[PDB]
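Shown next, in structure tokens, is the structure this report addresses.
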Amino acid sequence: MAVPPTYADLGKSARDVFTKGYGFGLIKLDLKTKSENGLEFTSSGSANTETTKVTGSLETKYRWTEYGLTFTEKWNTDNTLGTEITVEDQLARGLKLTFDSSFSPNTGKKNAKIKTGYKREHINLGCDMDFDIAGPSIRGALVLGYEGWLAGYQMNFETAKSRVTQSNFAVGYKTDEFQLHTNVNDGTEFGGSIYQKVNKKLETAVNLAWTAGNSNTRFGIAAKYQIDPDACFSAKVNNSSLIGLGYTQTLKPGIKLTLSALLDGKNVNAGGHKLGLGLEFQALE
Ligand SMILES: NC(=O)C1=CN([C@@H]2O[C@H](COP(=O)(O)OP(=O)(O)OC[C@H]3O[C@@H](n4cnc5c(N)ncnc54)[C@H](O)[C@@H]3O)[C@@H](O)[C@H]2O)C=CC1
């Protein structure tokens, strides 16, 4: 109702299609369920059939009061276990406090991190600080919002030293029927994305990145085509003459099936084709 998502509108649609599902021939699974009772069940994990590579994770979240109290816990059965709590200032509207803590199984290593930021209807900025044992690091992320213009800046300051450890920048541009999302990884990595939707049922997306220092440029094109039902067919391609295809269609009333396939014409004929399966969605009534 107040202070809409600006950081998420930096390039979610672009990165969503740009991040080609890693087709390792395995099966992914993800189900999220939230209710107005403070109880939130979040399950995320993957399983490899071709090879013995299956790992599942369980995350417990809580949702109390619309925009009041939120808790996020991430515990892995095989991986590391950790939890986090988020509280929204009642009197100090806009003040958001999130405290997370990581813990290793049968290790004793405990990591504490505190995140404090403020969200304004005009702009949303937040500062996070991760406390480590070998060297604590700070992660700051500030997003600016403008009528039609969007901006986002996120970088981490190197506590162990007197300088920044990592710098990330991203620009968001919203237009009538045009959407442009740019993003650069530090002063050494710079890239951009351009999404154009056609009048008809044809969506177009573009994403490319360039590594400063060398003349190596990488670009990719991905489009989406809706058939009619709950099944949509998407296509993608890499500058390396790579043929990509992703089919997203819902199966059951709560879970969606996502298919991905990558064919590298570089040796796809004298080699093989890549396939990736993964189901993601939310469990509701
Ligand atoms: N159209 C395409 O994208 C195609 C891709 N491919 C293959 O995909 C492979 C690359 O897969 P990736 O490693 O995933 O490229 P990738 O590693 O660049 O995917 C991650 C990218 O997401 C960006 N990003 C933006 N916001 C993010 C966020 N909030 N969280 C995480 N990441 C965020 C990161 O800057 C990063 O560049 C290429 O080798 C190419 O052969 C294949 C065919 C076409």
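Don't overthink the numbers, they just go from 1 along the chain as shown.
This deposition comes from solution NMR.
Note that Cβ sites are derived from N, Cα and C of the backbone, with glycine treated the same way.
Taken from Swiss-Prot, the feature ATP binding site covers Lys12, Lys20. Counting only same-chain residues at least 6 apart in sequence, none has a Cβ under 8 Å from the Cβ of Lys12 (ATP binding site).
According to Swiss-Prot, the feature NAD(+) binding site maps to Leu242, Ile243, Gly244, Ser260, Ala261, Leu262, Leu263, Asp264, an assignment based on experimental evidence. Reduced to three states, the DSSP call for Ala261 (NAD(+) binding site) is strand.
Here Swiss-Prot describes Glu73 to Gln as a published mutagenesis experiment; the accompanying note says: Abolishes ceramide and phosphatidylcholine binding. Cβ environment of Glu73 (mutagenesis position): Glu59, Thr60, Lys61, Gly82, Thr83, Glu84 lie under 8 Å away, each six or more residues apart in the same chain. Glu73 (mutagenesis position) falls within a strand when secondary structure is assigned with DSSP.
One entry in Swiss-Prot concerns the mutagenesis experiment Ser193 to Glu. Its note says: Conformation remains closed and prevents cytochrome c leakage. A strand conformation is recorded for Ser193 (mutagenesis position) in the three-state DSSP classification.
Looking at Swiss-Prot, the entry for mutagenesis of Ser193 to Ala says: Conformation remains open and constitutively allows cytochrome c efflux.
Following the DSSP three-state reduction, the secondary structure of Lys274 (mutagenesis position) is strand. For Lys274 (mutagenesis position), other Cβ atoms within 10 Å of its Cβ number 19. As a published mutagenesis entry, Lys274 to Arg appears in Swiss-Prot alongside the note: Loss of PRKN-dependent monoubiquitination increases mitochondria calcium uptake, and ultimately increased apoptosis. Consequently, mitochondria are swelled with defective cristae structures. PRKN-dependent polyubiquitination is unaffected.
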Using CB under 6 Å from any atom of ligand 1, narrow the recorded positions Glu73, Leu242, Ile243, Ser260, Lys274 to the ones that qualify.
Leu242
So if I measure Cβ to Cβ from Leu262 (NAD(+) binding site) and keep only same-chain residues at least 6 apart in sequence, which ones fall under 8 Å?
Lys20, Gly23, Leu242, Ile243, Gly244, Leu245, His273, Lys274, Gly276
Rounded Cα distance in angstrom between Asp264 (NAD(+) binding site) and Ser193 (mutagenesis position) is 22
Other CB atoms, at most 10 A from the CB of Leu242 (NAD(+) binding site):
17
Check: same-chain CB within 8 A of NAD(+) site center, minus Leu242, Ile243, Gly244, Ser260, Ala261, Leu262, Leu263, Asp264:
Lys20, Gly23, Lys236, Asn238, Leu245, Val268, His273, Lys274
If you skip the near sequence neighbours and keep only those at least six away, which residues in the chain come within under 8 angstroms of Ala261 (NAD(+) binding site), Cβ to Cβ?
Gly23, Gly244, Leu245, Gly246, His273, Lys274, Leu275, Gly276
